[PDB]
Structures are given as C-alpha cells and as structure tokens.
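Let me begin by presenting the structure, written as structure tokens, before commenting on it.
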Amino acid sequence: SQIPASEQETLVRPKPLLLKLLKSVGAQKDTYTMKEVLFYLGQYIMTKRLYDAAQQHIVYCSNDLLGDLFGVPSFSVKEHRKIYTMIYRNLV
Ligand SMILES: CC(C)(O)c1cc(F)c2c(c1)C(=O)N(Cc1ccc(C#N)cn1)[C@@]2(OCC1(CO)CC1)c1ccc(Cl)cc1
C-alpha cells in the first residue's frame, strides 16, 4: 500500500472528460470511489493497449485523451501518489 485506504475509499466526481473516459469502458454513474476510478482507468489502458512489453510498468498515453487529461506522454504504474495527483487534477 502506497495510498491510505481511507483516501482510496473516498467518493469523487469526475470532471466531464474523465467521465467520458470512464463511460467509454462501461462505467454508468457520475460519482465513484477513487479505487473505482482507478479500476476503470486500468480497463481503459488495457483496452487501448497503452502499454509495451519492453517497459512493462509504463503506461504510454501520448496522442490519447488519457495523456491530455494527465498532462504527460507516459507514466509509471508504480508511482501511486503521482497517479492520484494526476486524477485529482481531473475531479470536480
Ligand atoms: C501493463 C501495465 C502498464 O503494467 C499496467 C496497466 C494497467 F492498466 C494497470 C496496471 C499495470 C496496474 O497495476 N493497474 C492497477 C493500479 C495501478 C496503480 C494504481 C494507483 N495509484 C492503481 N491501480 C492498472 O489497472 C489494472 C486493471 C484494473 O485494476 C486490470 C485493468 C492501472 C489502473 C489505473 C492506472 Cl491510472 C494505471 C494502471
């Protein structure tokens, strides 16, 4: 665990383009726990194949709405506080 359980559990409201992303992989609500947002972001990453076998912990999100939302061309799945901060930029 890198992120406290209580923080993972908290209900959040995605801004519209993050909601678009979540809805494109089957999410059907306006509010989610951060853990739920992360689950659907993972579904999106795996669906769009934003990964590479040579660097298995890197999400390659350039030229993708996810990259626009997070403001980076790539990031490491191991850096959870950095991921949370990128999500917070996208919550109401
Ligand atoms: C192959 C690759 C690049 O290594 C990869 C891709 C991937 F999509 C996931 C992982 C790894 C991984 O470990 N995940 C779980 C995770 C990672 C970090 C945090 C935080 N803070 C929370 N959860 C991901 O989702 C996994 C899954 C849903 O749980 C089945 C679809 C995931 C979710 C969301 C984000 Cl933003 C980033 C990553």
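For chain A, we keep the numbers from Swiss-Prot: what you see runs 17-108, in order.
Per the header of the entry, the method used was X-ray crystallography, 1.6 Å.
Using N, Cα and C of the backbone, Cβ positions are placed for all residues, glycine too.
Looking at Swiss-Prot, you'll find the mutagenesis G58 to A noted as follows: No effect on its ability to induce apoptosis. All chains included, 13 other C-beta atoms sit within 10 angstroms of the C-beta of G58 (mutagenesis position).
Secondary structure from DSSP puts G58 (mutagenesis position) in a helix.
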